Amino acid sequence: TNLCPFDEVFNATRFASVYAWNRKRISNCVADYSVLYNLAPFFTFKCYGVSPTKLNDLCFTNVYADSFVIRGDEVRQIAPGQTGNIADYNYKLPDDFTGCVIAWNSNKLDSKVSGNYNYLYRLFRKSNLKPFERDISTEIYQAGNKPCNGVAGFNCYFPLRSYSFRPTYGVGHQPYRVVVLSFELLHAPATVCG
Amino acid sequence: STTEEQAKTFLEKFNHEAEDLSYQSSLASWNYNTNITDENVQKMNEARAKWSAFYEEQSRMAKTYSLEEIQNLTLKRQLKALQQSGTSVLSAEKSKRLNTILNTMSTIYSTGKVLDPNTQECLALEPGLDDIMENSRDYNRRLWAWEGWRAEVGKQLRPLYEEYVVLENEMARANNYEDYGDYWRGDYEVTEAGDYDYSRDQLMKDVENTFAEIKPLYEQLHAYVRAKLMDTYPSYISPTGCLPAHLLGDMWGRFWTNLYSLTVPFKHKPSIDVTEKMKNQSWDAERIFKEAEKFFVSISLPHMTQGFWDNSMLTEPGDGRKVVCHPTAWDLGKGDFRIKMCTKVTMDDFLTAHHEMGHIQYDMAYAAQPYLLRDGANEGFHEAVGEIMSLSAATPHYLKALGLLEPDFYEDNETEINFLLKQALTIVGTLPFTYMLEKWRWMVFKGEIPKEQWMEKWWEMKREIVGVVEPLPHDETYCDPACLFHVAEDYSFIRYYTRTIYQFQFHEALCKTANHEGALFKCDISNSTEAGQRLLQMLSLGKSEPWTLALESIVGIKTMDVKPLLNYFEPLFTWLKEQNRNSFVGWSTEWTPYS
Ligand SMILES: *[C@@H]1O[C@H](CO)[C@@H](O[C@@H]2O[C@H](CO)[C@@H](O[C@@H]3O[C@H](CO)[C@@H](O)[C@H](O)[C@@H]3O)[C@H](O)[C@H]2NC(C)=O)[C@H](O)[C@H]1NC(C)=O
Ligand SMILES: *[C@@H]1O[C@H](CO)[C@@H](O[C@@H]2O[C@H](CO)[C@@H](O)[C@H](O)[C@H]2NC(C)=O)[C@H](O)[C@H]1NC(C)=O
Ligand SMILES: *[C@@H]1O[C@H](CO)[C@@H](O)[C@H](O)[C@H]1NC(C)=O
Ligand SMILES: *[C@@H]1O[C@H](CO)[C@@H](O)[C@H](O)[C@H]1NC(C)=O
Ligand SMILES: *[C@@H]1O[C@H](CO)[C@@H](O)[C@H](O)[C@H]1NC(C)=O
Ligand SMILES: *[C@@H]1O[C@H](CO)[C@@H](O)[C@H](O)[C@H]1NC(C)=O
Ligand SMILES: [Zn+2]
């Protein structure tokens, strides 16, 4: 039995940022989906394009696990056809999506009293992201009619800010860990059955 | 690249930076306030300095974008709020002088000390002179304390005030404001919104009209208080003259609460106090806030967060840690709402908990808005919402529902009259004083009063409007208005009149929409969900919309109307007309205790 590398993602020790999220490709495996229940209050367990009523006894050619950390208020932008700043200039899901988004509260792990500046996100970019695109480039943004030249002064802005989580914040600003399980079944393959 | 999108990008950067810096500063301040050690003072000072430097540099940068060539209204309001530079326009020479003058005045007021006859001790403003004014009923002692506190402070403060006025006037002139009074009135100004427009000049006319409508009730109350004070000092008080300044129950006359004991209508009837029931039922500190949250849930307003219960200081620590016991509601930001209060098991703390919970509810309501648009619609909106909750949480109906007052409780006309009398003292005593003081300061700033009439015009206006007369003549050496804390600390004093009017406007509108039958002074909005959603429409606007629109949403009219205030005191007006049949309802300027 090819048990999937689950328990190495949902039970990781360092999720990535949301400007450069983490992508893992799972294939040629058996995917048990009863391991999730014991993890945490996985209050976000939305599923789009499929039926989550334990209908995962099919076969899929590919599974994509996209992991990152965001704010509590921003876990509603991980959905088809949404707008904001975790969608326009960050991880953007397609309008037609066949997967499950699982987001749960990880306040005790990713929040330090002094602050946790390890996580970051992007505030400015020229145009919105095409679905599943990544942009790790850090070039000085230009909002005016003058060259940046590599210095962030007036109208020249560094692209990525920092979340800076603290344990005393409200639930709307506490860090939530998000894992997106995209599914994929091509022209009749039989790779990953669960 | 249009200017509009450049301003948008600049504000998007500013919001994110400012929110974090403000949260850090507020957390440092909270730590200092709940833990009084020099290290916390250092941390608080450093955080405040960082915030001030960041705000100054951002305000300097924001001016580059012209206020013109802007289309969106919200962006225009945000940029106008950010662009105000305050006193930075003054040169290097004048700014240091102004800061030195303000610090000197604050230190002189704080360092208060008046000696006593027989060289017994040395009495500061608190708690010696304050207790003497509040409790003593001896004409000589009160007169001596009042005169000493007036002279010892005013003689020093007089020279500084003229230079302060000149400097502040110059600063206002530089900022295109006519004078400091115009700058202070510019907090009630709405531009570019037809049918919702307000001007700095119209505020004076509105205040004058409201006070002119108020005046008859204050005249009846003042005549009754004079008649009751005649008994204690028959020789010193004329039947048809102004009252002595030093016999008004406090140092300045701002409140008349301390005169209740003398002037209680029915001494035999007691007041409604539920301290004994709370003690008998083992009501602890947490229970009071639990009941306040229950009331706010009843009105269908949201619950309290789980950070409120775990992080707040809802009782005195009991450890060695030293705290400031002044009850405050903290909105640190980013979802952190707390309350600091040294709770005791009393009815007063019950009402104070309701008030602070109303402030927390307003803070939670307007959280959606951007950083620069998270406050009350005007400077007087934030306290009316707190006051209406404590108004509701004192009716006998609420205290019977909660189980404190016994079900067989019977209401007396006399007890209600006594409650209305105490409320009328506390609420109506301050209105003429506040209006007169603000009018005097406006006239001084406008230059309509020469420097040799600062004490003639002050007492003349006090005689005409307030109905109070000085005990002893004072020359230009004395500066009576500067003895007050607010005047000596450069604080606006016109937010205590509009707040009082808005509170009763809100408490009439909500009681009307809550389907209540009866006198307004006995109204409860608990278990009513229409009032909660009529209130949430105003509490969630913040500063995004003009204050005229925010006021119209809850009450229905875009103007400050004092009709609900008189509607509240309707039962008392008839009783005060009945009791004042024989006495003369009026005062004459001419008579003075000096003669
Ligand atoms: C707001 O809502 C209702 C009144 O509309 C109050 O809650 C409950 O109302 C019922 C009325 O049927 C009462 O419960 C009863 O209490 C007796 C004790 O006297 C008990 O023996 C009965 O079995 C029944 O439960 C009562 O007023 C109240 N429930 C409780 C447990 O107290 C509520 O008090 C209203 N709030 C205000 C501020 O008026
Ligand atoms: C009140 O402030 C004092 C310092 O001014 C705190 O005492 C220190 O607390 C830290 C923990 O953050 C310890 O590491 C230190 O050893 C403590 N002592 C000193 C001298 O720094 C105190 O903990 C604060 N009160 C509370 C309730 O936290
Ligand atoms: C993560 O580890 C805990 C350890 O007890 C385990 O209970 C949980 O099932 C793990 N999560 C998985 C397997 O998804
Ligand atoms: C101003 O911008 C906000 C941004 O969402 C928009 O909702 C609003 O309609 C705009 N108003 C005007 C008058 O352009
Ligand atoms: C409350 O008062 C009654 C009076 O009869 C007394 O019996 C009871 O013990 C008291 N409860 C207390 C003090 O907790
Ligand atoms: C209660 O109001 C006044 C005050 O005591 C009293 O004169 C009056 O008679 C009482 N009301 C009635 C209906 O008797
Ligand atoms: Zn308050």
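Per Swiss-Prot, chain A residues shown: 333-526, in order.
This entry, so its header tells us, was determined using electron microscopy, 3.2 Å.
Backbone N, Cα and C define each Cβ position, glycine as well.
Its Cβ placed at the centre, A:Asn343 (mutagenesis position) has 9 other Cβ atoms within 10 Å. Mutagenesis annotation in Swiss-Prot: A:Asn343 to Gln, described as Reduced viral infectivity; the structure shown retains the original residue.
Listed in Swiss-Prot as a mutagenesis experiment, A:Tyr453 to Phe is described as follows: Decreased HLA binding to NF9 epitope. Increased binding affinity to human ACE2. DSSP gives A:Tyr453 (mutagenesis position) a strand state.
Here Swiss-Prot describes A:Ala475 to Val as a published mutagenesis experiment; the accompanying note says: Increased resistance to neutralizing antibodies. Long-range Cβ neighbours of A:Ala475 (mutagenesis position) (same chain, at least 6 residues apart, Cβ-Cβ under 8 Å): A:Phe456, A:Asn487, A:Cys488, A:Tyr489.
For the published mutagenesis A:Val483 to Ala, Swiss-Prot gives the following note: Increased resistance to neutralizing antibodies. Residues near A:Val483 (mutagenesis position) in space but far in sequence (CB under 8 A, at least 6 apart, same chain), listed by position: A:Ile472.
Using a 10 Å Cβ-Cβ cutoff, A:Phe490 (mutagenesis position) registers 13 neighbours. Quoting Swiss-Prot on the mutagenesis of A:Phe490 to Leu: Increased resistance to neutralizing antibodies and human covalescent sera neutralization.
Looking at Swiss-Prot, the entry for mutagenesis of A:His519 to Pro says: Increased resistance to human covalescent sera neutralization. The secondary structure of A:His519 (mutagenesis position), as reduced to three states from DSSP, is coil rather than helix or strand.
According to Swiss-Prot, the natural variant A:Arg346 to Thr carries the following note: In strain: Omicron/BQ.1.1, Omicron/XBB.1.5, Omicron/EG.5.1. DSSP assigns A:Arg346 (variant position) to coil in the three-state reduction, outside any helix or strand.
Among the natural variants in Swiss-Prot is A:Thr376 to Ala, noted as: In strain: Omicron/BA.2, Omicron/BA.2.12.1, Omicron/BA.4, Omicron/BA.5, Omicron/BQ.1.1, Omicron/XBB.1.5, Omicron/EG.5.1. Cβ neighbours within 10 Å of A:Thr376 (variant position), excluding its own Cβ and spanning all shown chains: 19.
Under natural variants, Swiss-Prot gives A:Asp405 to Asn with this note: In strain: Omicron/BA.2, Omicron/BA.2.12.1, Omicron/BA.2.75, Omicron/BA.4, Omicron/BA.5, Omicron/BQ.1.1, Omicron/XBB.1.5, Omicron/EG.5.1; complete loss of interaction with host integrins. Contacts of A:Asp405 (variant position) defined by a Cβ separation under 8 A and a same-chain sequence distance of 6+ are given as A:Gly504, A:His505, in order along the sequence.
Taken residue by residue with DSSP, A:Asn460 (variant position) is part of neither helix nor strand, so it is coil. According to Swiss-Prot, the natural variant A:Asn460 to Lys carries the following note: In strain: Omicron/BA.2.75, Omicron/BQ.1.1, Omicron/XBB.1.5, Omicron/EG.5.1.
Quoted from Swiss-Prot, the note on natural variant A:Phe490 to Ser is: In strain: Lambda/C.37, Omicron/BQ.1.1, Omicron/XBB.1.5, Omicron/EG.5.1.
Filtering A:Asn343, A:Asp405, A:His519 by Cβ distance to ligand 3 (under 6 A) retains the following recorded positions: A:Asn343. Under 8 angstroms separates the C-beta of A:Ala475 from a C-beta of chain B, among the mutagenesis positions A:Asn343, A:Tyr453, A:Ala475, A:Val483. If you compare Cα positions, A:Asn460 (variant position) sits closest to A:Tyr453 out of the recorded positions A:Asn343, A:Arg346, A:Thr376, A:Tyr453, A:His519. Each of the recorded positions A:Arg346, A:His519 was ranked by the number of other C-beta atoms within 10 Å, and first place falls to A:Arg346. Cβ neighbours within 10 Å of A:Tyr453 (mutagenesis position), excluding its own Cβ and spanning all shown chains: 23. Reduced to three states, the DSSP call for A:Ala475 (mutagenesis position) is coil. Using CA atoms as reference points, the recorded positions A:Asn343, A:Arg346, A:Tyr453 were checked against A:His519 (mutagenesis position), and the closest is A:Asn343. The recorded positions recorded for this entry are A:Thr376, A:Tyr453, A:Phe490, and the Cα of A:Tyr453 lies nearest to that of A:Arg346 (variant position).
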